[PDB]
Every structure is written in structure tokens, then in C-alpha cells.
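Visitor: Before anything else, here's the structure in question.
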Amino acid sequence: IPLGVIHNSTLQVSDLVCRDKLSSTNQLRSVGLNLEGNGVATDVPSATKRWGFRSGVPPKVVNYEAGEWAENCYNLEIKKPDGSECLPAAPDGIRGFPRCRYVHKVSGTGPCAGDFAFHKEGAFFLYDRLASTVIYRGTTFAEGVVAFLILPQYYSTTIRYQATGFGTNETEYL
Amino acid sequence: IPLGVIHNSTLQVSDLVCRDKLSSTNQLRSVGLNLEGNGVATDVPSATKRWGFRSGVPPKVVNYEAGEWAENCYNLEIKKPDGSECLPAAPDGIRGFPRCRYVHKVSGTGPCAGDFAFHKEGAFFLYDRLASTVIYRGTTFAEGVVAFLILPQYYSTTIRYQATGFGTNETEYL
Amino acid sequence: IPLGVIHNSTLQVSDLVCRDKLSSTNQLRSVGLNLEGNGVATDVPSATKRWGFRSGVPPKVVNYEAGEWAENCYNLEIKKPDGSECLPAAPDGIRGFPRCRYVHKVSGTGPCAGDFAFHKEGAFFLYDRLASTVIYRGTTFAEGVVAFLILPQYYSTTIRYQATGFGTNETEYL
Amino acid sequence: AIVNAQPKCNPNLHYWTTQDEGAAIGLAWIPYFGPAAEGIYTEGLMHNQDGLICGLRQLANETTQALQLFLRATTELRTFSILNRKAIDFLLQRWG
Amino acid sequence: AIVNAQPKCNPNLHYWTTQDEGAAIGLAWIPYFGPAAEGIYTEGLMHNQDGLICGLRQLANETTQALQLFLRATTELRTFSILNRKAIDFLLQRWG
Amino acid sequence: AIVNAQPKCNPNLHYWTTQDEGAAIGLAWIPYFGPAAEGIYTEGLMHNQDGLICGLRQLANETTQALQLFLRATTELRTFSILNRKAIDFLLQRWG
Amino acid sequence: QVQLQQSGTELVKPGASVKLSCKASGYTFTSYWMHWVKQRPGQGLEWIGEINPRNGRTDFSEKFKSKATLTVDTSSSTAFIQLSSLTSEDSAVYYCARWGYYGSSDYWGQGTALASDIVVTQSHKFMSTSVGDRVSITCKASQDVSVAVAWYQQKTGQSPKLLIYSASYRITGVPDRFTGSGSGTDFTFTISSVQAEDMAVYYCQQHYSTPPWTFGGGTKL
Amino acid sequence: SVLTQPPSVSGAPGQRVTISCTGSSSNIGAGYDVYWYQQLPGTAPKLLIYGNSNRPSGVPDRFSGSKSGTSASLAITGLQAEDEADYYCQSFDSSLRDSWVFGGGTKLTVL
Amino acid sequence: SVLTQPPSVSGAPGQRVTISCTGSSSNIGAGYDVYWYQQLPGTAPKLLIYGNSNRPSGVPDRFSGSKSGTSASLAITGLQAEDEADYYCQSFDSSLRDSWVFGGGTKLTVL
Amino acid sequence: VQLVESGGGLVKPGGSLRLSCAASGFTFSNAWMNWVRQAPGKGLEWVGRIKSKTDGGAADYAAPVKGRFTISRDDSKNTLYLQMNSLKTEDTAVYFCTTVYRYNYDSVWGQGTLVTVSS
Amino acid sequence: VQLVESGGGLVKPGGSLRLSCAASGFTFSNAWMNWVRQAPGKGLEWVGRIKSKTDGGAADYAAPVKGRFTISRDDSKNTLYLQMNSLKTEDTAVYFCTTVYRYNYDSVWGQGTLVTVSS
Amino acid sequence: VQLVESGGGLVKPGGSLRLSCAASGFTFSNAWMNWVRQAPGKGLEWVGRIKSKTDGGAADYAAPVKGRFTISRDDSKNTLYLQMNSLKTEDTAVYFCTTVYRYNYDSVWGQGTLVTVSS
Ligand SMILES: *[C@@H]1O[C@H](CO)[C@@H](O[C@@H]2O[C@H](CO)[C@@H](O[C@@H]3O[C@H](CO[C@H]4O[C@H](CO)[C@@H](O)[C@H](O[C@H]5O[C@H](CO)[C@@H](O)[C@H](O)[C@@H]5O)[C@@H]4O)[C@@H](O)[C@H](O[C@H]4O[C@H](CO)[C@@H](O)[C@H](O)[C@@H]4O)[C@@H]3O)[C@H](O)[C@H]2NC(C)=O)[C@H](O)[C@H]1NC(C)=O
Ligand SMILES: *[C@@H]1O[C@H](CO)[C@@H](O)[C@H](O)[C@H]1NC(C)=O
Ligand SMILES: *[C@@H]1O[C@H](CO)[C@@H](O)[C@H](O)[C@H]1NC(C)=O
Ligand SMILES: *[C@@H]1O[C@H](CO)[C@@H](O)[C@H](O)[C@H]1NC(C)=O
């Protein structure tokens, strides 16, 4: 796992150095960075094409301490066309993303061939100080990545979407 | 977090010293001390006035290894005046306080405006080697605090109480 | 807890040495070894006589990273003679033993005087990278032990069994 | 130096702990033959210097404010690595 | 040296964190009188050198592959000891 | 010196482990395209000296008594920091 | 008994640097914050800054960002404040007070002659009254403070004294005539019977989450 | 009647009408929930709103409730012709050992 | 009928018969489940198989279902004399906004 | 779930009566029972309440009816009994028995028994 | 659990009808409702579907019946209503109302209402 | 929950009979079934037991009735069938069918079917 060290205001990748100073655990920091900063498309039809359903892979949750303000967040309440639930319920201790300028709440029906929804690019779904590989029902999340560093010594708008055929190439919104 | 070091039979607060010796993790010890030793009132009407209900604060549980014999312990089975439950069920792995000379079992009805009951003085509710910030239903607990140290190199009586208007200033017992 | 160090291809028990080298956490390894290697009887009637039911002892789970191929594994679906369940359901995150040449699936009825089934010799029940002191319902397990080391710098067959009076001296199979 | 500001201090400390893994045991280390959850505690009494006990109670009073803030920052329901972090901080500060 | 290969880098970093246990607090450290779960965040803005921010975003991109493999190997549902292991590895390598 | 008191020792050790995070991987590190839970194991055979294998089996036999007592003292349902504590104890004892 | 001792009167040139001392005893020095308050003659109380004996963390007010520096000595349990470029308007009485367990300036030392911030404002400045009347003092908070509001009484020639903390709790030894109540943004301090010894200046200070612990404007009876 | 309610409330069809329930510190200021019941002539009362603002299943969304201080209010977004019934607010009193307290009773007439 | 089924299937008693349901990428290739219904003459349809291969409680184990590619099959291990009824396969279509699609209908005759 | 009430009739003042409510479709032993009376052309009035067996099965009465009415429950028969003694003219009302079987607040109200006390 | 259907009769083309299904034994508000019609000697044909109140209570219709049929539900009465307008000869079929009350897939089908449209 | 029994009558020795129990209000496929007979003026005697389909649906019989009685269940019809062959005089008893629907031990016992075997 790569470790970042900030030297003379320049970030470097850790490699024995004998010149880096680490005297407390407060210097170690985990930061969750959103994918919107990288310039990816934040549109709802574009974002949903990066998520897929699979079975046999247990979900995993990692912890991060510092986050980034998100201009776009997603909330999913998707059911099967017969009324049965598609996404699992959020476990105890997992909450929505705290800072979200816009929350895209998407609801409707569509096929769900897997127990959990993963990210096709391998990214994580950021939650309140927790990053998970799967999407939980009715919880605000942001897509992003987590980095580890050695530190040197609010209004939200909700948008409603109605999607049919979610997870396919024939998905109609509103 | 303050750390206590026992030097020449005198407790000191840790501050680089280069004279303290720590060669194993067995020297590190967490001790839960009851509030009855400090001289607080152990009466049931007095004790219940230090507990309040609040919503929006998730419960937290911390671990301690050594405990103190408690002369007064409390067990709460409180419901709303309509029969609905007021206190949450104890999770798996949480048990009652092991050493209790007297157990004050309080039952009855009263308002519960919050999801969880906290301690107004910021203390913890001691359980079997676990300290929690909230009260669980039907579990014996003692009110106390936890300290961290660097170590140098049974019959119980149950008392029944019937309380109406629990958590207010018009509470009648028996 | 004993710790094993491999020196000149010879295993030794750790005792200050100043000659052992430990420069990473990858050297530390926990290995789960099955009891079949020691020569114990792998027969279903013989294996079930080493398991007993007790109440009052909470279950405990420990973690291991490396395992051993098992030639004999057991799956238990035991109920009381009245139809009620006997073994607890496996918690989330606990799966069956991955490598099993033969899986002895035992089902039937019998008395269960305890909440959990333990091992009379003090051994563990190996699961997928988890070792537990109790048996879970409908999960493949192997009986074995766990060791800690400092490292130097597939087809399965299922056999069906019908047992009456499980856990006693008058147990009939098939 | 720790000054006990509590109105009353109990000079005696009746404590309960758990048996060490290196203690002398017979057949009871097996969970099947071991004692119940209430029989795994070792009791004791500390009639030592009153200053140590009163200072210990005062130290726990001062630790509450820092511990409460630490628990609020964390997101895990149960915390068991408080002492492990202290050992790492102690060893990082010493650097030898 | 870290080279940012992303098509677009945001020079600004609006971050939210949690208050340190050693920060100045009044009566709010008590959970009963403390703020709700949404009021425990400290905000800030980093308008520092653009190279540090873009390099930080690139570093998180490269960490994804190693982090995903690590999570697959582990069996625990939630992991909180990633930084603790890093400190141990750093201290074991230094040996002083 | 470890003396194997078991009536029978298996000279061979067919072991299964998990791939290291630093191993060579392609597209399978993505959980969506990765293998199932049963396809994440690396197998192997150890036909090395018989003394090492028999001593390893005897060592696991002796560790059972200490491990059982340790688990009884702890209150957490699942334990994952056994090796982390060993590293801290090793580093504290060395002091350099 | 908590006691805070400071240095004596010091006279300085129009251009110089001076240092003041504050010696505390009777409590664990490292477990409580130390605050410095400046009071011009005939004016109100001005909060300078706070210094934490543990971890050395310090905070300053906007007006005293560069004028003062705070240092402490753990071995001697003494807090020091250093003033640079003492102008003609720096001649004032300086107090050092201990931040309470729940955040109250409960103990004060004797005087030494030489946006995102919550602002507490009192309704009036002078409230004339007679003996036996019931006077009420209102304190207004810009933001939401649950109960964390403290009331202080300062008589002529004496250091301020804490009377009510947490807006309801009364310090032991304070006469029962003093009663406080309120929550949210409006707080009231009432005296059931005003006597001849109640003529003083009363201040309200909030102690909820804001490092700039600013005092109120004051109210003279 | 410990709780106080208007003797009668009338409004035009399709409009929004509000019914006010007045209590005290012991009744509503103590944190006790306020329950709203609807009683058609000659039938048993039906619980329109439980808790403070929650609504039981099978109840139209037109009925809504809120709590402010020591008083509670019941709001009907759509005044249908089938809403001509008596409305009561029920809570609990800290005094009298957690006894039920009912309002005077408000009769709703659709214009 | 979007889905395609054989017009009729006949077999000797005690043998195994299979009914084939033919769909497309939008119907079955998109991951939608295939539901099998049995309708006795003059009665309401009964759901023999839900999901893809699961069976509701109270249904004989003789009926089994499987999914392969864009087609689904219903297998009856034991052709009893009480199985003479119409069989339909129902799924969902990605097009037409998740609307139900039914097969033509297969009539089973026991020889 | 359904509650059926019976036992009403015209009784002269000073008499006694016993009202019974029958419960079906839910566990009667785990539900609290309440009695509410409504005078003709008046508002609802709370009479009394009995708690579950696990809660001790205590009974609480309103001040106007305290010392004269007794409420009992039969767990075996799933029936609730209200014993009325020293009836007065002001006691003429329609009595209801109320309970909650599911704590998502699905309540059940009886049809109502009219008791007339006149001379 | 049981569903009862009513409202069928002989109606000339161009008329209107309203079909009703009554639900009992399960929570009607938390279950999706579907209409399926079967022509005499033909296969099953899907008519429409209405979702639960928590899901927004939207209604979807099949293409042949789109713009002419309206489906509504009454949560208070636990009844499902289907309004048919501009009836044609091809609309002569037996209508069924289907729902799932437990998501272990225990489904309920109504008896069926025969609607005949002839001139 | 209710169990209804039928199929009893006067039969000469050496005849055959079939007893049926009807189950309602609970899942019949997930509950074990037992047969208990009681002779006139005697104690209860266990006849046999059949397990659930998920448990393999095996049948166990008591020694006196082994080899002569057969017990079968119909999951579709929620009915339990007991086939009796080679009846004797000692078989004259009142048969009961017992099951447990909720594993908090809420049991259901049938009314009882009287079978008389006399010549
Ligand atoms: C650690 O130990 C300290 C003690 O050193 C604990 O402090 C205790 O805090 C609680 C909560 O605030 C106090 O209880 C409240 O007391 C007020 C009245 O307080 C006044 O009178 C006291 C004598 O009765 C006196 O000791 C107080 O002086 C203390 O405080 C000042 C200012 O902070 C400080 O300078 C002193 O040095 C003292 O420390 C003060 O003059 C009372 O009004 C309160 O009652 C209200 O609130 C309760 C709910 O809490 C409610 O039920 C009532 O109905 C009423 O509404 C409340 O009882 C307690 O007095 C303090 N202890 C002492 C000895 O004073 C601290 O809590 C410990 N930490 C823990 C346990 O984590
Ligand atoms: C969706 O993909 C399928 C192939 O899987 C293709 O046949 C179909 O035309 C696609 N539809 C759209 C709308 O792109
Ligand atoms: C309870 O507190 C309220 C609010 O301060 C007050 O009005 C009431 O008189 C109090 N009752 C008692 C019995 O103290
Ligand atoms: C089983 O054990 C009991 C108790 O010791 C004993 O009485 C009985 O004879 C044993 N039966 C057999 C078959 O060993």
C-alpha cells in the first residue's frame, strides 16, 4: 500500500530513508478524495453506467478520517419490477455522506442479477467516515478513493429521478 | 488522553521522560472506577436525576480490564405509558456488572423523548468489562469512569421499584 | 502464547535473544493445522464423541491466515426430537472450510442440553480463515489447532448420515 | 502531582480482574470443563497507601473529558485498541 | 516524484475533519449536551500549491489497486487498523 | 528444542493461503471482475524436512492451552490483533 | 482550595517588553486551561487568550493575535504572558482565571496593574433599582448554546466572581436571592430581593464549543 | 377535560383546516406524545395520528400532526366530505400517575 | 405474445417432460427472472416457480426450472394425471418500461 | 383482530354490573388493556388500565372511578373483565375496551357497550 | 389471504365499467397490485400495475390498454379499483387482480371477473 | 390455527381405514406432524411421526404399530393422512394429530377421531 510523505511542500511516495520523522500517530492520516475532482462525468445516466451487480463477492468496509466536500451525491432506492428489494439495508454505524451540495435521489425498477452493486472501475463508495465496495439502500454516498499520508510536523438540494430498467442499456429517466 | 504512571508508590501524569520503563503490554491497564467512591448520592431518586434522554447521538462502547466492587447497581425496565419500549435491547456480548452488593431494579412508565439515555455529568455506564455511554434494557450497570495506567514492574440483593413519570420532576416511587 | 521461530530449518520456541530478525509484519504468520495429521480417528461415530453441549460459556472466534488441506470435514444439521433447532446460525462473515476432500454431512435428532457445542479436548473448529470454539448450523468445519510463526526472511464428496440420539452413548447412524 | 478534589475518597479498593494466561491451571482451561461466565474473576483487596487510591480516583475523573472526545471522533461501535495506540505512541516518542 | 495523469485536477480542496481531543471545548464534550452527529465536523479550505493537491489526487488513484487486494485477503467486515499496521511496519524497519 | 509427542506425524503439508497485495495481477483486482470467494486461494505443497513439519504440529498443540485462556479473558467476539500485539511485545522488549 | 497568585504592580517605559506571572496551586495544573482577561480602568472585561498546559496548545483573540504570547512551566505550575510594544492604551488590570471542569471561570487571581464567533450581548448597561425590587438581566446569544452560559459579579476594586454556571446551577455560598434560567439564545438573571450589597457590574459569558470565549457588555446597578 | 380544544371548526371543501390542542408542562411539556382520534357518529374512535407526527398504515396522508411547545395541532390538507366527525387529542399527564388525558372534543363541519 | 412457447406438449404418465420458454436479450438476457404459472380449466393461475429456479412452499418438488442464456425451461420429473393444465412463462422486458410479458401458452396432455 | 363487548343493561342506581371484552387474532397476554367511556353527547373519558402479566399486571384507575371499579383479565380465556360497583347516575356512558397488538401502532377499538343507570 | 372480485356484466361497445377487488388477511398498502386479463380460449395478458404508496403510487399500463383504462387503489378500504372506458369487442376477457403479500413469494390470485362486450 | 379430523367408523377386525387431518392458519410444510392415540379409559400412546420436507420427510413408527400403519402428508392440500391396515381389537382408541407451528411452543391438538374395531 503506497504511503505519501510531504517534504518541502512536495508529495513523495515512501520507499529505508532515515530522514523522515514520525513521532506520533496523529501524523498518519487517511483522506477520502472524491472522483469528481478528477473530472469524471457527474451526470446521473453516466454515473449509473459505472455500477454493476455481482454475486459471490463479500462486501468490505475501510475507514478514513478526512473527507472532501462533494458537489454531487447519489441516493438509490431501487427495487425489482415485482416489488422485491434490490439493495441491502445499511448496517448499524453506516450513515450518509455528510457534505453534499447536491443529492441525486434515484428510485424506480430494474433487474438486479447480483446480491450487491460494485464499481466497475474499482473505486469505493464513500460514506460517513467509512468507504465500502457496495451500495446500501437509502444511504447517501459519493464515489471516490482513499489515500494514506504522513502529515508534516451548508445547504443540500435533493433531485428526484424515476428510472426504469436500471442497470441496462435501455434505461429511461423521468 | 491522560496516562498514569506509578513512581515510588505515587501516581503521576505522563508528560519525553526517558526514565519510565515499559517493556510489555501487560503493564498497560485500564481500570473502571465507580462513582460511589467519590461520595455521590446512591439513592434511586437521586441517581435517576442524572440520566436524560437524547436523540441524534450514536452510542459508543469502550473496553476496560479491571473493575471495582460496586455497593449499588441499577437495572432499568422502563416503558412508555402506552406499553411501547423505551430503552434499547442490549447487543450481543454485553452483560451485567459482575460484582454488585445491591441491585436496584426499577420498572414502571414514563416519557422517553430520546432514543437513548445518557449521563448528564459525562460519566459512563459500566458493564461486564465494557463501558457504554447509554443504558440498555434489562442489564445491570454501574455508573463510573475509566482510567489508564502503567503498572510498575458473593451475594446480591434485588430491590423492586415502581416509578411513574420517569425522567421528570413529578416521579413517584412505589 | 508460544511463538515459533524457524532457525537453520529447525523450529524453536521463542524465549531476549538479539539474534532473531523481524523487520516486517509479513514474517508473522498464523497457521491452522488440522487434527487429522496427528492421527486421530476421522470416523463420524468417533468424531462426534469428542463434542459436547454446554451452557454459560460465550463463543469465541480467532483469526488465522494459512490453512491445511483437510481430508475429512463435517457438516451438522441437528435438531431436537420435537423439531426445534439445536445449533446456532452462523454469523455474517463465517463460511465453510474451503479445502475438503470429503464432507460428512450429519443430520438427525438428539438431545441438546447446552446452548453451544464445544470440543472436549479443547481444540478449535476451523472455518474459512476463522477458528471458533463452537459449532454453527449448516457450515462445513474441520477440527484443528492454530499456531503462530515468524517466517524466515479440487473436488469434494458429500456423504449423508442419519443419526438418532446424537450426543449420547446410544446413537445409531443410518 | 495529582490533587484529589473529590469530597470523599474511599481508602480501600476491592477489585476484580481475570486470570492471566500464564497462571497455574488444571483441566479448567477447556471451555467445555471450564467455569461459567461468573466464575472467571479473581478478587482482591488493596489496603495500600491512601494517597495512591485517592490519586487513582482523581485521575479517572480527569480522563473522562479526553476519552469522551476520542469516542465521538471514532466511528466504530466498540473500541479495543486504546492501549495498543498508547504503546505505539510511547514507542514512537522514545525511538529506542 | 508523482506525475498527475488525470485529465483534470481541482486546485482547491474543501475538506471536513473532526475536532481533536486536545482542542478547546466547554460543556459540549458531554454527549447529553453535545451536538448532533452532523455538527461534529470542522471545515476548511486549502488554497496551497496546486502541485500538492494534484499529487494527492494521483496518489489516491494508485493506492486503489493495493487497497482492494488487501481488503479481499482480510475476513473482517470493517477494518480500522490500517494506520496502526503502517506504524508498526515503519518502526520495525527503523529499529531505532 | 521441540519434541513431537504425537502418535503419528504427516510428513507432507498441503497448504492454502491468499495472494499477496504485491503479487502480479491484471484486471482481477476489481471486485466486479474478480474471482468468487472460492477462487482467491493459492495452493502449495511442502515436501521439506520432516522435522520442521512434525515440530510445527507439536507447536500448535502446545499453543492451545495459552490461546484458550487468552480468548476467555477477552470480551470481543472476534479477535484480529493477536499478531499486532506480538509485534508490539517484540519491539518493546528489544528497545532498538 | 484553589488559589492563583500573580506578580505586583509593574511600571514600564512607553517602549519595552514586559512579562506577567500567574502561580496556581491546589489542583492538577495540567488538567485545566488557563485564561487571561484584560480590563481597562472604568471599562469591561476583554478576553485575551487561553493556554493549555498539556500539549502546549494555545489560542488568542483577534485583537491580541500578536500583542501577547502565552507560555507555561509545568514544573513550577506557573503561567506566563509576554506583552510586546506596550503602548499608552495597554495600561490596564490583567487577570488570570482557570477554565472550569465544565468550562467556567470559577477561580480568578488578583489584579496586576501595568462571523464564526458567538457574540453575547446584554440588553442594557445601567439598571437603576431600589431595595426590595426584583431586577432581571437578559443575555442574548447570536448562535445556539444549550445551557452553557455563566454569570459573573464584579464589585469595585475586586476581581470578578462566578455566581451562576450552566445558566441554572448556583455556586455554593452564593445567596439564594440570585437565580438564573434560560436556554437556546435567551437567558435571564434575576434577583428576588435587591439589597444594598448587590450594586456591582454583572457579565454573562457563554462556554459552548467556541474558543473565542467573549464576555458580555456588563450591567451596572 | 384537562386538554383544551375549540368547540367547533368549519371550513370550505378542498381547503386546509387546523385543530389546536392545548396542554401544559405536565401534559405536553413533559415530552408525552399526543394522539389524535376520529370518531364517526355511532362508531368507535379511530387513531389518525400516533406518536407526535407519525401516521399508522391505512390512514390517508391528508391528516398531519405537529408538536410545538406545550401545544399540538392537527392539519388536514384535503377537507373531504367524509371528514365530518369528532376529533380528540389524547396524551399523558406526569401528575395523576401517568393517567390518560383527553381533550374537550372538536366537531368538524364541511361547508 | 413476446415470449415463445410450444403450442402443446404431450407425454406418457410417469415420464419427464420439458416446456421451453424463448425470450431475447431485453426479456431474459437482461437478467429478469422467469415465472411459471399453472392454470387449471376454470380456475386462477398458480405460481409454480418464482425467481429462476426457486419453488414456493406447498408446491410439489416434481416441478423444476432452469435458466440458460436467453431461454428458460420447466421440467416435471413426475407426469401425474393431475398435471393437465395450461402453463405460462412470465418475465419482464427492459423495453416498454418494465412491463410484464407472457408466453403464448403451453397445454399439457397426459397420455 | 376483533374485540366484542357485552354485559350492558338498565340497572337502578346503587347496583352492580360486569362488562366483558373478548379478544381474538392476537396475543392477549402481551397487550395492555384500557377502558374508555363516553357519556351521551360528551367527550371521551378514561376509566382505567391494566398492564401485562410480565409487567406485574397492575391496575390503575381514574380519580372519579377510583375505589368503585375493578378491572381484571383472564389470560386463559383471552377476556377482559370490568367490575362496576356503587353505580350512580353520572356513570351512564358507552364503555370501550382498547388495546394495541402490534407496536407499529395498529390499535383495536370495541363496538361499545351502553350502560344506563336511571331510577 | 383472499381476493374477491366483482363488477362484471354485459355492456354494449363504447360503454364504461368499474371493477373492484377486495383484499383481506394482509397489509394492502404495502403490496403492489397487478391486473391480468385472459380472453376466452387465449393466453394471459397483462393490463396494468399500481405501486405502493411509499413508492409514489404510480400506475403503469400496457400499450393496447394505454389511454383508456385507469387503475386506482383505496388504502383505507383495502380495495383496488379498475376503471374501464371506451370498451371494444377485443376487451372481452376474464380479469384477475394479483398481489404478493409476503416476499418469500406467496402470491394470491382472485377468482376472476368475466366482462362481455357485445352488440 | 385449527386442526380438523375425520375418517372414523365401526370396522370389523382385519379391515383398513384412512384418517385425515386438515391444517389451517400456519405453514403445513414447515411443521412436524405426530399421531397420538388414547384408548378408552387409558393413557396417551404415541403412534408415529413424520418430519418436514426440508428434513427429508422421513416417518418413524412405534413398535406396537410398526409394519402395519403408514403416515403420509400432502403439502399442497395442507392435509395429513394416516393409513391403518390389519386392524385389531387393541387398536380401538381415539387418535389425535399434533403439531407445533411457532417454536415458542404454541402447540395445536385436534378434536380427536374415535375408531372402534369390534366383531
Ligand atoms: C469529577 O468530579 C467533579 C467534582 O470535583 C464532578 O463535578 C460535579 O459536576 C456535577 C455536574 O455539574 C455537579 O452536580 C451539579 O451541582 C449543581 C450545584 O453545584 C454547586 O454546588 C455544589 C455542591 O452541591 C458544588 O460542589 C459546586 O462546585 C463545583 O462546581 C464549580 C463550578 O464548576 C467548581 O468551581 C467547584 O470546584 C466544584 O467542582 C457548585 O458550587 C446542582 O445545581 C446540579 O443539580 C442540577 O442538575 C442535576 C443533573 O446533574 C439535576 O438532577 C438537578 O435536579 C439540578 O437540576 C448538579 O447536581 C457536582 O456538584 C460536581 N461535583 C462537586 C463535588 O461539586 C464531575 O462531574 C466529575 N466527573 C465525572 C463524574 O465524569
Ligand atoms: C442493448 O444491448 C443489446 C445486446 O446486449 C442490444 O441487442 C440492444 O440493441 C441494446 N439496446 C440499446 C438501446 O442500446
Ligand atoms: C416541574 O418543572 C416544570 C418546569 O420548570 C415546573 O413548571 C413544575 O412546577 C415542576 N414540578 C415540580 C413538581 O417540581
Ligand atoms: C449410557 O450412559 C448411561 C449413564 O452412564 C448408562 O446408565 C447407560 O448404561 C449407558 N448406555 C450404554 C448403551 O452404554
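Using Swiss-Prot numbers, chain A covers 33-47, 51-188, 213-233, in order.
The header says electron microscopy, 2.5 Å.
Placement of Cβ uses the backbone N, Cα and C atoms for every residue, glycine included.
So Swiss-Prot says this about it:
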type: MUTAGEN; residues: A:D55 to A; note: 80% loss of virus capability to enter into host cell
type: MUTAGEN; residues: A:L63 to K; note: Complete loss of virus capability to enter into host cell
type: MUTAGEN; residues: A:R64 to K; note: No loss of virus capability to enter into host cell
type: VARIANT; residues: A:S65 to P; note: In strain: Isolate mouse-adapted
type: MUTAGEN; residues: A:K95 to R; note: 20% loss of virus capability to enter into host cell
type: MUTAGEN; residues: A:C121 to G; note: Reduced levels of expression of GP1 and GP2. 50% loss of virus capability to enter into host cell
type: MUTAGEN; residues: A:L122 to A; note: About 60% loss of ability to counteract host BST2
type: MUTAGEN; residues: A:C147 to S; note: Reduced levels of expression of GP1 and GP2. Almost complete loss of virus capability to enter into host cell
type: MUTAGEN; residues: A:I170 to A; note: 90% loss of virus capability to enter into host cell
Visitor: Which mutagenesis positions (A:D55, A:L63, A:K95, A:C147) come close to chain L, taking a Cβ gap under 8 Å as close?
Guide: none
Visitor: Determine, to the nearest whole angstrom, how far the Cα atom of A:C147 (mutagenesis position) is from the Cα atom of A:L122 (mutagenesis position).
Guide: 9
Visitor: Chain E proximity: which recorded positions among A:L63, A:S65, A:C121, A:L122, A:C147 have CB distances under 8 Å? Answer 'none' if there are none.
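Guide: Answer, by Cβ distance to chain E: A:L63, A:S65.
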Visitor: Rounded to an integer, what is the Cα-Cα distance in Å between A:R64 (mutagenesis position) and A:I170 (mutagenesis position)?
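Guide: Here the two Cα atoms lie 25 Å apart.
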Visitor: In whole Å, note down how far the CA of A:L122 (mutagenesis position) lies from the CA of A:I170 (mutagenesis position).
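Guide: Each residue's Cα considered, A:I170 (mutagenesis position) and A:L122 (mutagenesis position) end up 7 Å apart.
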Visitor: Compare the Cα of A:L63 (mutagenesis position) against each of the mutagenesis positions A:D55, A:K95, A:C121, A:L122 and report the nearest.
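Guide: Sorting the mutagenesis positions by distance from A:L63 (mutagenesis position), the top entry is A:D55.
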Visitor: Provide, as an integer number of angstrom, the distance between the C-alpha atoms of A:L122 (mutagenesis position) and A:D55 (mutagenesis position).
Guide: 45
Visitor: Could you state the CA-to-CA distance between A:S65 (variant position) and A:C121 (mutagenesis position) to the nearest Å?
Guide: 31
Visitor: Does DSSP give A:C147 (mutagenesis position) helix, strand or coil?
Guide: coil
Visitor: To the nearest whole angstrom, what is the C-alpha distance linking A:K95 (mutagenesis position) and A:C121 (mutagenesis position)?
Guide: 18
Visitor: Rounded to the nearest Å, what's the C-alpha distance separating A:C121 (mutagenesis position) and A:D55 (mutagenesis position)? Just drop the number here, would you?
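Guide: The separation of the Cα atoms works out to 49 Å.
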Visitor: What count of other C-beta atoms do you get within 10 angstroms of the C-beta of A:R64 (mutagenesis position), across all chains shown?
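Guide: So the Cβ neighbour count for A:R64 (mutagenesis position) comes to 17.
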Visitor: Helix, strand or coil for A:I170 (mutagenesis position)? Use DSSP.
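Guide: Coil, per DSSP.
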Visitor: Going along the chain, which residues six or more apart from A:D55 (mutagenesis position) have their CB under 8 A from its CB?
Guide: A:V37, A:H39, A:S46, A:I185
Visitor: Validating a neighbour-count step here. Other CB atoms within 10 A of the CB of A:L122 (mutagenesis position): how many?
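Guide: If we count other Cβ atoms within 10 Å of A:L122 (mutagenesis position), we arrive at 20.
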Visitor: Including all protein chains displayed, how many Cβ atoms other than that of A:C121 (mutagenesis position) lie within 10 Å of its Cβ?
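Guide: Excluding its own Cβ, the number within 10 Å is 22.
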